[PDB]
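Please read the structure below before turning to the comments.
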Amino acid sequence: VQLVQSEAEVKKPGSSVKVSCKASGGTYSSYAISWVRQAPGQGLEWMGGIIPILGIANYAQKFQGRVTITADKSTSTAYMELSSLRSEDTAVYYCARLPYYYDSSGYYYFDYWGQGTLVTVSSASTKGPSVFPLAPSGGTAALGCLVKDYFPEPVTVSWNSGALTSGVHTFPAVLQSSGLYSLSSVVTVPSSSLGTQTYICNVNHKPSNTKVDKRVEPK
Amino acid sequence: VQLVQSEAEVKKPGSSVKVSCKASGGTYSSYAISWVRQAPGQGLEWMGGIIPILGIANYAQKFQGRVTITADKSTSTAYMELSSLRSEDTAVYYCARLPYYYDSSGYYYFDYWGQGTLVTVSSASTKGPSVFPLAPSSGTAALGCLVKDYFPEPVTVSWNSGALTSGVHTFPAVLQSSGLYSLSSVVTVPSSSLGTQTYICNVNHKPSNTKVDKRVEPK
Amino acid sequence: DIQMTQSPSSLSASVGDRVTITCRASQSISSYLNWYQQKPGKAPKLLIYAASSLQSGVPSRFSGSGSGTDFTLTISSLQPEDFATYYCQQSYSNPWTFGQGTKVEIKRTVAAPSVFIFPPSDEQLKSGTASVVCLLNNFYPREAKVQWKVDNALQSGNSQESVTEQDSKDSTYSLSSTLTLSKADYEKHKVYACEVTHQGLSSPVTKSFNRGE
Amino acid sequence: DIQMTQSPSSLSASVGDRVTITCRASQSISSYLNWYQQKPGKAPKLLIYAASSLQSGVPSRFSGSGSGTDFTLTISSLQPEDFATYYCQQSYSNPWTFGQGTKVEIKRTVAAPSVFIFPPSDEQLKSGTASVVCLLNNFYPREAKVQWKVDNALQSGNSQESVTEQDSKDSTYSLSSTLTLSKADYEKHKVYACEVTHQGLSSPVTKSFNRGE
Amino acid sequence: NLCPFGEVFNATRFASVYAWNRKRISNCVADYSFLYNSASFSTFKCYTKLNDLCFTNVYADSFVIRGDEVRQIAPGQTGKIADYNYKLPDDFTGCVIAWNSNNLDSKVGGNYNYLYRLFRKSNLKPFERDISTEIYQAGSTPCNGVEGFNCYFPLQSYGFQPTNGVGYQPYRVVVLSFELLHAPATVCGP
Amino acid sequence: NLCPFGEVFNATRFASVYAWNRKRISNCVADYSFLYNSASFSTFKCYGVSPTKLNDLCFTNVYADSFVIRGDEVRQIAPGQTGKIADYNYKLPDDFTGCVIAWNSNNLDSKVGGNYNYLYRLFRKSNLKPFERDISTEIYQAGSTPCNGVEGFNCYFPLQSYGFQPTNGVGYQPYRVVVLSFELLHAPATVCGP
Ligand SMILES: *[C@@H]1O[C@H](CO)[C@@H](O[C@@H]2O[C@H](CO)[C@@H](O)[C@H](O)[C@@H]2O)[C@H](O)[C@H]1NC(C)=O
Ligand SMILES: *[C@@H]1O[C@H](CO)[C@@H](O)[C@H](O)[C@H]1NC(C)=O
């Protein structure tokens, strides 16, 4: 794995979040640990870093006074705490590692990134989705499921019990004016199978612990 | 009264307590406010002080790293917060006042003391007392009440609902190895009245909301 | 704060092509330039770290060149597992800054979408709102225009679009436009039409439905 | 750290006496010396500051003298509301230090205590513990010695004493010592004796009881 | 051959006013225009003709004080900062630049790193620098290096909270002293 | 007319090692006996002079240097030593004629949650020649790229903080140090004993 990060977080604006990042292996071995975030559909943005072997931490001016990065050599785990959160802070936070590049006598590139931790900051509260059917009416028909008004990301959706994958399209969610997410999962099938084959979409939203199985029939 | 303090406090070892001190005058003017404690049966010991008109705070060497003295000019209230409390910290904390003595160009005496705030630090938990009789058996006889195994201080004791005060001695409480307090309230009466006069001791322990009325009869 | 600008923003290529991505800095950064690859949903992987040095485990077809303000990542004989987004990042001055990215997508022949339209379920209408879904299925390229006409009235500001990532198998995109309105505003009108314009269509295509049936 | 030492520790006086309390500093403190009065349960009150200045609101019979290392608090014609503990305190060097105090108690004739002993109540025995109380009533002076003998075995470290403040009316003290042990250990023995020695006794007097009656 | 003004204004850390920092500027070409068109400098007073005049040396002093204390950085002013920390002369020939820095100098819970001098026997002559930590004897008794009554540590903290009024907010200050001497000038513009 | 050693040892605040404090002692009578019978000094070693012959010898000047470092760093306050403190903070010469006194001060120098006020210098281009004092705060360029006074990668603030918690090992506990330099010059001696 080489780097694991804490699970996702959901926070109201004004709160604080603290993300963890464990380096697989026994120690840090004089590596440097940096934190870089990426807002939805945006670029990468450095926030700060720490050198556990030295016990030093730097932060960007955009994040001075809000971020605190720490390290625990005993557990070989680095932490990054961001306080006074805003809606703009909703993003994926990667924990990256930098080796000492002897040819330039310092740290000059990220050689390994963690899987990332999603931090969602919004005035919304955890709510389960409402799933509605999109019934059908060359000879190919389309049907689907509209999972609307849930928070936060993510939801997973399959068809039948995973037996239907051909032709399935689950669109990325969208953020409505209400502050809730909504998406639609469609699938194309032959028209001949409309009466003989049964189609069920199963939707799972883990933050609200909701699971729904919705039948999609033509009427 | 020129300085009033918050009521008594009971704190577990390792916690912190914050005592207040209000100046009845409205402001601080050029006064200095200091905190002096007095352990059970001990002398007085300065711990720190503040000069609100100047915005300075000093602390005794015995309390560096644990005490923080602050002032609020709007409410004209001084606060003293003592961290990492220990059993030894159980004491009465006075807030005293010092005027600028122009003849010596500084603060050199305490001009007024507050009534004091009792801070009890113990691993014990609030428990009500058990009231037992101390009966007479033999011309003056003695009888009384044993109020045992309570926490914290204080308890009050009267006899016959305040009708009996002559000859009564209610002893100051003592702290047993169990960490609970115990005392005895006795009274001397004529022997001739042992059969004709009824004797009742009334014990009140307000922290535990316990109130007992015990008859003491001979045998 | 050095600004790193990449060119082009998007690029369409096929397997076995030579692809070049240029990265320009607002001021000289010597050879302190790195190239990273990132795929949707996963973390970035280092490719080049000294403007030109190959990271161990990366195929030789990746090569970085350039110095000062102009840099170029070149991949000769593009391979299927190389379609991704590429970022350049400078380490000369703090703070370190990245480029906006360059997405390298699969090139294929023009393919028209299959257009479907879905009225709101009676359940959602009973809830109080109405969602009309228009679906464009398996098209290429991704540039498509979707308009809503309700009783021949063009809608504006009440619809949201969503696009999928490129399909691994047929290298196509899919798009969904959702028009959301209130039950009253929905029942005010009869003909709901999704009007689609795409390169692979001789003329715009309309898919409509009547509110009764 | 300047050590203020007061003399004497206790003082026995009558109403209308001239009382002098001396305070000695470990080093010269000029006239940075204050005198405070404190009564049991109440806060300290300032009496004298700057070795000799009288604090406004204090009777004129209080006067301070001295300078350097030796100081004296003087009370001419002691009054009833003046029986209390008096503290001297230096303000010359940090940290400020107080004396151990001087207690001024009412002087009266020698009076022997009345000795009573109370076995544990049957109720408390049902509770599981046994407390034996020995009572010394209305004696003077305060110096008294109390020993416990359980079956002629001297007890040590298992009894606690408590003394009252001097009585306002008859100027006497009262003391209570409680011997606490477990019910089993109580039923193990028979003779419980309280042995008290006091100045007003020609010889120590013992009050004992047998557990049956 | 430009002047290192980025080192002074865009630095991550500023010194506290009692230990105000001085950077010597010489042998470079300075572009002064960026001051006027900034429109993001709350204070800019001189005691536009800068790019045409040259000087033998330039001295940039930098520190942090409160908002309502910026008025004390001027000739013939009095107050805590002007008396005990940083005193400008009457004949002052130079400029004073200041700007709000609450976002990058304060922090939730308070920043107690920026200090200021609260006590001194005498006042500061112009451009004097006092960094002593001698315990101030405020009373008529010796202190002997022990804090307590009438014996105060001469340095106090600001305590910069992000939610304070603009007067109690941290402000970074730069004071440019222009020095002219019998010598070749080495700081010019275009 | 004693020498103000109380001011040096018994002061409420000590300086951090990078800004080590120096008090000049002169024109007074110094009694060093308070060292031997102290029995509360964890470190007491003298170089170039006998520990007991101090009351018999006079000097033209005496210099008391004071600061705070960690426990296991006290060994670095000695001639010809290497390490963070000896290289970048306080360097004694080889010919050093004087004494070094240190004692545990965890109770009045640490605090719950940590006391981050005591600093030490972590980076410097060159080493300190004996009795040099470096209090500059310029960002250290550890890499091959310019810093321009901006903190970040390869650009470190040269001063780091001590993590003094009351529950640390004695090695990581705060220790107060006093370094007495005895100076003999062609001049009238002004610091004697009995
Ligand atoms: C710093 O202050 C300490 C306490 O006030 C002094 O310690 C005590 O000094 C007395 C003499 O007054 C000794 O008898 C006692 O054993 C204890 O050591 C300490 O000497 C003092 N230090 C200096 C340098 O004066
Ligand atoms: C400081 O940084 C800003 C932002 O990059 C820049 O616009 C400015 O020119 C820099 N130099 C200054 C303010 O002297």
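The residues of chain F that appear here are 334-527 by Swiss-Prot count, in order.
Header entry for method reads X-ray crystallography, 2.8 Å.
Using the three backbone atoms N, Cα and C, a Cβ is placed for every residue, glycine included.
Under the DSSP three-state reduction, F:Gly339 (variant position) is assigned to helix. For F:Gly339 (variant position), no same-chain residue lying six or more positions away in sequence has a CB closer than 8 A to its CB. Here Swiss-Prot describes F:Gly339 to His as a natural variant; the accompanying note says: In strain: Omicron/BA.2.75, Omicron/XBB.1.5, Omicron/EG.5.1.
Recorded in Swiss-Prot as a natural variant, F:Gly339 to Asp carries the remark: In strain: Omicron/BA.1, Omicron/BA.2, Omicron/BA.2.12.1, Omicron/BA.4, Omicron/BA.5, Omicron/BQ.1.1.
Neighbour list (F:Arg346 (variant position), Cβ cut-off 8 Å, at least 6 residues apart, same chain): empty. In Swiss-Prot, a published natural variant is listed as F:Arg346 to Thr, annotated In strain: Omicron/BQ.1.1, Omicron/XBB.1.5, Omicron/EG.5.1.
In three-state terms derived from DSSP, F:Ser371 (variant position) belongs to neither a helical nor a strand segment and is classed as coil. Counting every protein chain shown, the number of other Cβ atoms lying within 10 Å of the Cβ of F:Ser371 (variant position) is 12. Under natural variants, Swiss-Prot gives F:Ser371 to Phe with this note: In strain: Omicron/BA.2, Omicron/BA.2.12.1, Omicron/BA.2.75, Omicron/BA.4, Omicron/BA.5, Omicron/BQ.1.1, Omicron/XBB.1.5, Omicron/EG.5.1.
Just so you know, the Cβ of F:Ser373 (variant position) picks up 7 other Cβ atoms within 10 Å once every protein chain is counted. F:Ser373 to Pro appears in Swiss-Prot as a known natural variant, with the remark: In strain: Omicron/BA.1, Omicron/BA.2, Omicron/BA.2.12.1, Omicron/BA.2.75, Omicron/BA.4, Omicron/BA.5, Omicron/BQ.1.1, Omicron/XBB.1.5, Omicron/EG.5.1.
Cβ neighbour count for F:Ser375 (variant position): 14 (other Cβ atoms within 10 Å of its Cβ, all protein chains included). F:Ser375 to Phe appears in Swiss-Prot as a known natural variant, with the remark: In strain: Omicron/BA.1, Omicron/BA.2, Omicron/BA.2.12.1, Omicron/BA.2.75, Omicron/BA.4, Omicron/BA.5, Omicron/BQ.1.1, Omicron/XBB.1.5, Omicron/EG.5.1.
Among the natural variants that Swiss-Prot reports, F:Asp405 to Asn is described with the note: In strain: Omicron/BA.2, Omicron/BA.2.12.1, Omicron/BA.2.75, Omicron/BA.4, Omicron/BA.5, Omicron/BQ.1.1, Omicron/XBB.1.5, Omicron/EG.5.1; complete loss of interaction with host integrins. A helical conformation is recorded for F:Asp405 (variant position) in the three-state DSSP classification.
Less than 8 angstroms from the CB of F:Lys417 (variant position) sit F:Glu406, F:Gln409, F:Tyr453, F:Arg454, F:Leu455, each of them six or more residues away in the same chain. F:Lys417 to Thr appears in Swiss-Prot as a natural variant; the accompanying note says: In strain: Gamma/P.1.
According to Swiss-Prot, the natural variant F:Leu452 to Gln carries this note: In strain: Omicron/BA.2.12.1. Within the same chain, residues at least six positions away from F:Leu452 (variant position) with a Cβ under 8 Å of its Cβ are F:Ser349, F:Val350, F:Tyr351, F:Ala352, F:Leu492, F:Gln493, F:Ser494, F:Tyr495.
What Swiss-Prot says about the natural variant F:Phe456 to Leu is this: In strain: Omicron/EG.5.1. Listed in sequence order, F:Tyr421, F:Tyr473, F:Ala475, F:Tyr489, F:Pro491 are the same-chain residues at least 6 apart in sequence whose CB falls under 8 Å from the CB of F:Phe456 (variant position).
Natural variation at this site is recorded by Swiss-Prot as F:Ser477 to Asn, annotated: In strain: 20A.EU2, Iota/B.1.526, Omicron/BA.1, Omicron/BA.2, Omicron/BA.2.12.1, Omicron/BA.2.75, Omicron/BA.4, Omicron/BA.5, Omicron/BQ.1.1, Omicron/XBB.1.5, Omicron/EG.5.1. DSSP assigns F:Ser477 (variant position) to coil in the three-state reduction, outside any helix or strand. In sequence order, F:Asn487 are the residues of the chain that are 6 or more apart from F:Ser477 (variant position) and have a CB within less than 8 Å of its CB.
For F:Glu484 (variant position), the count of additional Cβ atoms within 10 Å of its Cβ stands at 22 [all protein chains shown]. Among the sequence features in Swiss-Prot, the natural variant F:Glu484 to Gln is noted as follows: In strain: Kappa/B.1.617.1.
F:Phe490 to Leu appears in Swiss-Prot as a mutagenesis experiment; the accompanying note says: Increased resistance to neutralizing antibodies and human covalescent sera neutralization. Remark: F:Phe490 (mutagenesis position) has F:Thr470, F:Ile472, F:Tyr473, F:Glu484 as non-local neighbours, by Cβ distance under 8 Å and separation of at least 6 in sequence.
For F:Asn501 to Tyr, Swiss-Prot lists a natural variant annotated as follows: In strain: Alpha/B.1.1.7, Beta/B.1.351, Gamma/P.1, Theta/P.3, Mu/B.1.621, 19B/501Y, Omicron/BA.1, Omicron/BA.2, Omicron/BA.2.12.1, Omicron/BA.2.75, Omicron/BA.4, Omicron/BA.5, Omicron/BQ.1.1, Omicron/XBB.1.5, Omicron/EG.5.1; May enhance affinity to human ACE2 receptor. Residues within less than 8 Å, Cβ to Cβ, of F:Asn501 (variant position) and separated from it by at least 6 positions along the same chain comprise F:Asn439, F:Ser443.
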Other CB atoms, at most 10 A from the CB of F:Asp405 (variant position): 14
Members of the variant positions set F:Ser373, F:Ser375, F:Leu452, F:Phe456, F:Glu484 whose C-beta sits under 8 angstroms from chain C: F:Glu484
Entries of F:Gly339, F:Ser373, F:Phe490 (recorded positions) sitting next to ligand 1, with Cβ under 6 Å as the cut-off: F:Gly339
Conformational class of F:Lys417 (variant position) under the three-state DSSP mapping: helix
Distance [Cα-Cα, Å, rounded] between F:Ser373 (variant position) and F:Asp405 (variant position): 18
Cα-Cα distance linking F:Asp405 (variant position) and F:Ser375 (variant position), given in Å to the nearest integer: 12
Pairwise Cα distance for F:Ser371 (variant position)/F:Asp405 (variant position) [Å, integer]: 22
Variant positions, contacting chain E; criterion Cβ under 8 Å; candidates F:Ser373, F:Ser375, F:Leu452, F:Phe456, F:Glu484: F:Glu484
